[PDB]
Amino acid sequence: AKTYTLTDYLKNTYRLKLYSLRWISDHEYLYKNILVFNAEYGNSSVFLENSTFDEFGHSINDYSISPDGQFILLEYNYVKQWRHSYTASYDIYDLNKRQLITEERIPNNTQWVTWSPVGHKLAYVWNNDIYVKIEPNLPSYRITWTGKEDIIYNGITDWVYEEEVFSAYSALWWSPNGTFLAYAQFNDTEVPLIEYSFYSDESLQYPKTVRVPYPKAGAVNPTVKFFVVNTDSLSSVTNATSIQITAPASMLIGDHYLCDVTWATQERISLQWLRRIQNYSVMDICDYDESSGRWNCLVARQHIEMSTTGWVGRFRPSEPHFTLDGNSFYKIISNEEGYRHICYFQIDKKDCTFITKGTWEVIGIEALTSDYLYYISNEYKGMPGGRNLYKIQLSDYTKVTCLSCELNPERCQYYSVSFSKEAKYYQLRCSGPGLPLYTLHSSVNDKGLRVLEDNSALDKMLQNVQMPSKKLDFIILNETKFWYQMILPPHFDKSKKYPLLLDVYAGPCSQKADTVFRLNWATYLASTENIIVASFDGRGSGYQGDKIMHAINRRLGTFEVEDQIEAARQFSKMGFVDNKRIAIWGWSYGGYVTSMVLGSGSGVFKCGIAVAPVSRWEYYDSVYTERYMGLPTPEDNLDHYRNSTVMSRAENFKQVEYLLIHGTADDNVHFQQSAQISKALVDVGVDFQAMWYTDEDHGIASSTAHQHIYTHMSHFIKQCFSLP
Amino acid sequence: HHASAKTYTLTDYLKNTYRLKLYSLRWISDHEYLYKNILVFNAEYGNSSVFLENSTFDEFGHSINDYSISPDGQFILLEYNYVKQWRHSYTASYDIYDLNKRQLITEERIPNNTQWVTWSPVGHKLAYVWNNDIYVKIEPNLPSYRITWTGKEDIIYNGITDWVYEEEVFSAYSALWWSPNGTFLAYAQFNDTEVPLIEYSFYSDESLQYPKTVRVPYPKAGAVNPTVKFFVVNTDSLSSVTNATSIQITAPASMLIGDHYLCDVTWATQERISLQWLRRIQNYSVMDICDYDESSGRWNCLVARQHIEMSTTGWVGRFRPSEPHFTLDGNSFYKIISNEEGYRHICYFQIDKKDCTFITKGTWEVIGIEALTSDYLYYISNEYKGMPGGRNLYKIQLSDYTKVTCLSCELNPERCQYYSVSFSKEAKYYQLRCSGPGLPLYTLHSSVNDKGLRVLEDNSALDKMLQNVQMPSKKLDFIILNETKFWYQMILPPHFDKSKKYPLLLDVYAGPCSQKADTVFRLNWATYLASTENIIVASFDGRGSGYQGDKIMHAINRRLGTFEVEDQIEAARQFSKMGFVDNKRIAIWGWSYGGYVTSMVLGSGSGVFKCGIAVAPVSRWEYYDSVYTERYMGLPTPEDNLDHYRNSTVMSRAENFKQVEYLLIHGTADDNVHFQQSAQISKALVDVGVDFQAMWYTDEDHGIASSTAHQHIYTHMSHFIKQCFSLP
Ligand SMILES: *[C@@H]1O[C@H](CO)[C@@H](O[C@@H]2O[C@H](CO)[C@@H](O)[C@H](O)[C@H]2NC(C)=O)[C@H](O)[C@H]1NC(C)=O
Ligand SMILES: *[C@@H]1O[C@H](CO)[C@@H](O[C@@H]2O[C@H](CO)[C@@H](O)[C@H](O)[C@H]2NC(C)=O)[C@H](O)[C@H]1NC(C)=O
Ligand SMILES: N#Cc1ccccc1Cn1c(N2CCC[C@@H](N)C2)nc2ccccc2c1=O
Ligand SMILES: N#Cc1ccccc1Cn1c(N2CCC[C@@H](N)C2)nc2ccccc2c1=O
Ligand SMILES: N#Cc1ccccc1Cn1c(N2CCC[C@@H](N)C2)nc2ccccc2c1=O
Ligand SMILES: N#Cc1ccccc1Cn1c(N2CCC[C@@H](N)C2)nc2ccccc2c1=O
Ligand SMILES: *[C@@H]1O[C@H](CO)[C@@H](O)[C@H](O)[C@H]1NC(C)=O
Ligand SMILES: *[C@@H]1O[C@H](CO)[C@@H](O)[C@H](O)[C@H]1NC(C)=O
Ligand SMILES: *[C@@H]1O[C@H](CO)[C@@H](O)[C@H](O)[C@H]1NC(C)=O
Ligand SMILES: *[C@@H]1O[C@H](CO)[C@@H](O)[C@H](O)[C@H]1NC(C)=O
Ligand SMILES: *[C@@H]1O[C@H](CO)[C@@H](O)[C@H](O)[C@H]1NC(C)=O
Ligand SMILES: *[C@@H]1O[C@H](CO)[C@@H](O)[C@H](O)[C@H]1NC(C)=O
Ligand SMILES: *[C@@H]1O[C@H](CO)[C@@H](O)[C@H](O)[C@H]1NC(C)=O
Ligand SMILES: *[C@@H]1O[C@H](CO)[C@@H](O)[C@H](O)[C@H]1NC(C)=O
């Protein structure tokens, strides 16, 4: 008789239980007490007691066991930087001796730490330089002497590489047996700085000015170098010698990126490079030479990947999966029909043969063994929004087994997977449409060992609450399927008219209509406020082939915007939608599209909310922006850069109720972007509503800020919909 | 029919439907003034033809922001390419036109980006400041003499003020003072080397790809203040063979003892200049009197001549120590100081003496000395009918202080009770400006016979337009608290019914020496709210307000955010007790200090106010500037007043905001009250889970004065108020 309230969402009354494991062998894995588990039986017992480090003094944020299990690294003093980057203090614990190591310790304010893949070698980054420890208690060797704050990054990424290329702070790649440590070096000397105020605590008298080298569209980019150093032959008397691997000649002719690093074998590494115009990428295969101690990347072994219709990869070229001998690999590339499928490449020839095909896409290669290739795709039922684990037989490609399709077809249609070190076991994670379900399997016969978490605890509670449902479906548009989803209020009556809120992202390769179960803001709006919240994947959206995804190439703020308006038009004709009460909201790219929609003059939407929106593409970073827009120069794409601003649509905002929200310490979509929107609206005399968030960044993710923002939006929406 | 059906609408206010006409004039002699096409109106007769046709600069190729005529009337100075900096400071291009040779001077032109230019008071000598250095031209077509060589952007200022001196001390960018016949050029020089910078984003036009970080040396409470030196150069002994020699005048020993300020410069004669210095603890000030020694070519401030002004109740002066007005021989002066009773009156000082003698007395105050001849002293005060919010011109006989004549009191007693005055070069004529309660009125007067010569502007065009519109009225009265009178005003809706219950907006400033209850006629936002929206908008001068003596004014000394806050709440309680207020609909708004008082009121937990708007509020006194803040608050050190610094933040009241509806407005490019202060307020309301309305103004400053921004904020505020009061 009670509903899922805003408070329920904000305080997580109804917790979604996870089951996070970290494999350590081919049949064992860890689980947070921190106990070990057996995939076979489930026996053993404990690894570390709930409070053995009670007498540490500091509060432990995370742990990391060495591969051989002889040492555990303890992380504390965590200071977040950007999305993936941060700073921490570290101590190492000898698991055998049962004592904290106190000689030659890892320094304070360490940027990144990593074990070698086998054994207990250690590499860390401090003050933008790389250090190596053969043994946890011996003096570390300094690898690099060039690291300078905001200027040179050794073994760590700068702003743009962090956010837009590697989705990681780390730029260190150990060879499979720990012999070689490969790293990248970024140079930002000439990359312009973004500056913004950070007000900080009330005690701070004068505001701090934050500075980060951040390349906006068409600006000077960071340059990148790639090195490889031999850790087995490290000298405590002479400096470490780093062999450089230069980019291919087809890359060195202009600005370029390093977009992938993947070790093939103990003495072979693959590198992928991307031109600044992101429609051409090359893969180098580099072997270690013992006569010279150098690395050779045969020009004949280069593999080219390009696109005539758009950019390469979903957000970057796919990563290769090497056969053990490293003379072959599989990777996802789009076929001649434009659908992303798995291609098999032989190291010493031009042609690859495709091993999957059809009008659906492979999402990822999960593991490869001697006999089988494992991958997740949206093939099941032609639904782009589902995800199932498949097995393909290497000796015969037509022999394909769906390992998750029928495990529970009603409650489970969206899977991810985690395989053991050698793929003998795998954990399946099901994310919807029913409550999440975590199961454990043996890959020898593909039967299920046991249920790891079934979420019945949560299921019991949701029995008493009036919950919304999800409709997943498509509309036909120009002889093409476009998918949408709806969070429908409980006791849904299709003869009554409901206010509708369009929830938008709609960036390139986005997908907002899927089979995932979520407890979120939409959930409360549906449950308590009886609002329908819909999402739509129009042109530019992903996992439906290049025809749809590349439709907005060089033309951002066009078709994907038009299609959201059309979706709304379509939902009005569904009969149960009150077309005097349609609203639209989105974050980031979604804030942009919401703003573009509201300023289009369509008359379809009464109101909207844009959170941290891009307002004009020259303000956003090069890597993301240029992938879709090219350069903002007269000989490239300036005209569309100038045409696709939200500012230029300010006059049409007179027709709608607008709320614009932005965190003042947004390193990503700079406050600048909203500042220019508000200025344009003021300049044409449009009244609207605003909210800044002091020192909040792109996430607006502080516990209190998070609560304030969703509360503020609730009132705005409820006000727009005449809801008390 | 023919009954008034129109009201004074928001559009009327924003679009300037009903315009007040002014009468701006500039005296050039003791019997002639200029006015706009430029005409040299004659005060007596009137035979006065065009001085400059409006077309005379058609061929210029730049728009002319402003003009200035040399005292001798031989040259005109054309100001163009004006670019605003702070409240008074700006940058402009200049060109000089020869008013006799009828052409532009093309040789040795004044440079672009000039910070200040100024004619000598006689002849046509010129002093300008460029790149922070002073330059002099004896003749407009001749090369400049460089006076200073030490000018450095943001560090060394010669002849111009820095941020805080501009805003809080001189109310001007200029720091140059010519001697009466233009022989000497006196100047201040400021040193900001160690003064910390405020930094903030300036977004600029949308074509700017990367935001700009503006930085300005800006001393917050207790921070390292700028230092100041003072010099005098003889402009007649300038040479194009040697660098100009500037004679430093040092500060008195009592000031050099710690952090001090230059707070006043006034020439007495051709060879005598008076300085006033102020201690950082602004309760002690010293006037020096410096005579030019003819043989050595130096300046001498004799220790015996030093005049000390102080206070044991608060600070000295209303905002700074008052300015002296010297007699012709320079052996004597008159200035406004507070008496034994705490009231500010004109004291008469002899140079070679200790104690002065008060020429005025009473339970009122002198507002300003306006002119002194050898026979009469002219001043404005609020004596008439004991109305602190009134203003009249008075004339006291120098030889008999019992002979005081009001010159403006009865000219028009009904439409006119608030006057200012503009005297001719030697006070033979004066223009009177009446600013209310009726429509503004401008008249011209001969001071020999005191009778009126002519009506300059009577605003009859405006009076015509108003005949048909239901305008509000004003209630100016007082209430008694602790047997002390405290004045309020109410802007009352047309057809005011004392038997009805109106919603009330409390319009607040309430900072030290503020006055919000007066006799001035105004066409503002409040006019619309009353006329169109039927909201009573009231204002109240409680403890801390000025023009009523140190007893009221110093009541909040060292205790900012206490009584003035408490008095605004009590005022609302009195208004509701008056029987015509709906106490379910009482709001409050303010700008600057009034933003702070609003915030403190809305966080008081009083229960009296439903909603409020703070525009560019102070949130915590450590964020605001040293000169204004330390005047009332002392230093934020443990051994001074830090305790009350920490106790008077709006942040610490955040919890109480759950009871009110709050709109918080601030311009992002505000160099005065930094955006910082509202950003700290919002973070605090966010931390205690309070919902509120916000609005930033991109690139606007403390004024939010851009045409479009101005219209936007008042439209936005109107919505919020109408919402709060359930008005359709
Ligand atoms: C990082 O890149 C910068 C920018 O090119 C390099 O700086 C140049 O270095 C050379 C040799 O020292 C100088 O002649 C140039 O004048 C420098 N340019 C600028 C603008 O600083 C720098 O060498 C690179 N850093 C490293 C070690 O890779
Ligand atoms: C402005 O004031 C600063 C002090 O804040 C002066 O700096 C000093 O200059 C002297 C003389 O050159 C040096 O000996 C000192 O090292 C400086 N001290 C400090 C504290 O910086 C500066 O010279 C002054 N500028 C002018 C031209 O008046
Ligand atoms: N910038 C800056 C800055 C300026 C003055 C003193 C200290 C710092 C350090 N710093 C910071 N930098 C860390 C070093 C690399 C640099 N690009 C960013 N980033 C942020 C970000 C958010 C809140 C605070 C800070 C911060 O204090
Ligand atoms: N962030 C960001 C951002 C900002 C401005 C324009 C576009 C984007 C892209 N983007 C996004 N990722 C895209 C892949 C690289 C990763 N950096 C960000 N993720 C999500 C997630 C949820 C809702 C919107 C978005 C989104 O717009
Ligand atoms: N700051 C700065 C700055 C930074 C980079 C280039 C140019 C300038 C000049 N400048 C400026 N300064 C003028 C010189 C004295 C200095 N304190 C302030 N103040 C403001 C203020 C508001 C909007 C723009 C500007 C501006 O461009
Ligand atoms: N400005 C400002 C400001 C900012 C923060 C706190 C206090 C003040 C004082 N003040 C003010 N002047 C006072 C004399 C020095 C001059 N700089 C400002 N003028 C007006 C005018 C109208 C409404 C409020 C105010 C006001 O609060
Ligand atoms: C459980 O596994 C542990 C792993 O070390 C093994 O030693 C033990 O024999 C097993 N115990 C039982 C009772 O199954
Ligand atoms: C890290 O910093 C803390 C506090 O300043 C200090 O006590 C400790 O010795 C440091 N640890 C290392 C490994 O440098
Ligand atoms: C790791 O690989 C290197 C390079 O091929 C090789 O020399 C070494 O024997 C390997 N180490 C071990 C112990 O497997
Ligand atoms: C890459 O993009 C540019 C600009 O859109 C285009 O002219 C060029 O033909 C493309 N190159 C390839 C390899 O398709
Ligand atoms: C200005 O007016 C006076 C007074 O009537 C008159 O005598 C005089 O001739 C006029 N000035 C000239 C010379 O035009
Ligand atoms: C001022 O600037 C304009 C345009 O740059 C130029 O023509 C003129 O000569 C300049 N004047 C001086 C004296 O610097
Ligand atoms: C004037 O003073 C400056 C700086 O002190 C010096 O550089 C300049 O040469 C002097 N002028 C002359 C030529 O006397
Ligand atoms: C102005 O005053 C100075 C100093 O008293 C004096 O020497 C000079 O003669 C005066 N100038 C004129 C033109 O009377």
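All residue numbers here begin at 1 and follow the chain in the order shown.
The backbone N, Cα and C atoms fix where each Cβ goes, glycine too.
Record note (Swiss-Prot) on the mutagenesis of A:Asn43 to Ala (Swiss-Prot position 85): Does not inhibit dipeptidyl peptidase activity, interaction with ADA and homodimer formation. Under its mutagenesis annotations, Swiss-Prot gives A:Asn50 to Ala (Swiss-Prot position 92) the following note: Does not inhibit dipeptidyl peptidase activity, interaction with ADA and homodimer formation. Among the sequence features in Swiss-Prot, the mutagenesis site A:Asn108 to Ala (Swiss-Prot position 150) is noted as follows: Does not inhibit dipeptidyl peptidase activity, interaction with ADA and homodimer formation. One entry in Swiss-Prot concerns the mutagenesis experiment A:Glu163 to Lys (Swiss-Prot position 205). Its note says: Inhibits dipeptidyl peptidase activity. What Swiss-Prot notes for the published mutagenesis of A:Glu164 to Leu (Swiss-Prot position 206) is this: Inhibits dipeptidyl peptidase activity. Taken from Swiss-Prot, the feature active site, charge relay system covers A:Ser588, A:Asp666, A:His698. Among the mutagenesis experiments that Swiss-Prot reports, A:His708 to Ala (Swiss-Prot position 750) is described with the note: Inhibits weakly homodimerization and dipeptidyl peptidase activity. For the published mutagenesis A:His708 to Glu (Swiss-Prot position 750), Swiss-Prot gives the following note: Inhibits strongly homodimerization, dipeptidyl peptidase activity, interaction with CARD11 and T-cell costimulation activity.
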| query | So of all those recorded positions, A:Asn43, A:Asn108, A:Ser588, A:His698, which one's Cα sits nearest to A:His708 (mutagenesis position)? | reply | A:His698
| remark: If you measure between the CA atoms of A:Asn43 (mutagenesis position) and A:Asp666 (active site, charge relay system) and round to the nearest Å, you get 48
| request: Inside 10 Å of the Cβ of A:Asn43 (mutagenesis position), count up the other Cβ atoms and send me the figure. | output: 8
| query | Rounded to the nearest angstrom, how far is the Cα of A:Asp666 (active site, charge relay system) from the Cα of A:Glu163 (mutagenesis position)? | reply | 13
| note | Top of the recorded positions A:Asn50, A:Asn108, A:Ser588 by count of other CB atoms within 10 A is A:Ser588
| field | Chain break of 3 residues - Cα distance A:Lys32 to A:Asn33 (Å, rounded to integer) | value | 6
| Distance check against A:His698 (active site, charge relay system) for the recorded positions A:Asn50, A:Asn108, A:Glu164, A:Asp666, keeping those with Cα within 10 Å | A:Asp666
| said: With Cβ-Cβ distance below 8 Å and at least 6 positions apart along the chain, what are the contacts of A:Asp666 (active site, charge relay system)? List them in sequence order. | reply: A:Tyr196, A:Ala612, A:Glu696, A:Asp697, A:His698
| remark: Within the same chain, the residues at least 6 apart in sequence whose Cβ is under 8 angstroms from that of A:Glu164 (mutagenesis position) are A:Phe315, A:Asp621, A:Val623, A:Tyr624
| recorded positions A:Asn50, A:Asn108, A:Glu164, A:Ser588, A:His708: which sit with Cβ under 8 Å of a chain B Cβ? | A:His708
| task | Can you tell me which of A:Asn50, A:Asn108, A:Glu164, A:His698, our recorded positions, come within under 6 Å of ligand 8 at the Cβ? | result | A:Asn108
| note | Expressed in Å to no decimal places, the gap between the Cα atoms of A:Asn50 (mutagenesis position) and A:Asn108 (mutagenesis position) is 25
| task | Identify, among the recorded positions A:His698, A:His708, the residue whose Cβ has the fewest other Cβ atoms within 10 Å in this structure. | result | A:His698
| note | Around the Cβ of A:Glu163 (mutagenesis position), other Cβ atoms within 10 Å, all chains included, total 22
| Hey, how far is A:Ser588 (active site, charge relay system) from A:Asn108 (mutagenesis position), Cα to Cα, in Å? | 34
| Cβ under 6 Å from ligand 7: qualifying recorded positions of A:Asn43, A:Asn108, A:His698, A:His708 | A:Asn43
| task | Mind running the mutagenesis positions A:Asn43, A:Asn50, A:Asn108, A:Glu163, A:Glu164, A:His708 against ligand 9 and keeping the ones whose CB falls under 6 Å of it? | result | none
| query | Any idea what DSSP makes of A:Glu164 (mutagenesis position), helix, strand or coil? | reply | helix
| remark: Taking A:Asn50, A:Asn108, A:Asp666, A:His708 as the recorded positions, the residues having C-beta under 6 A from ligand 4 are none
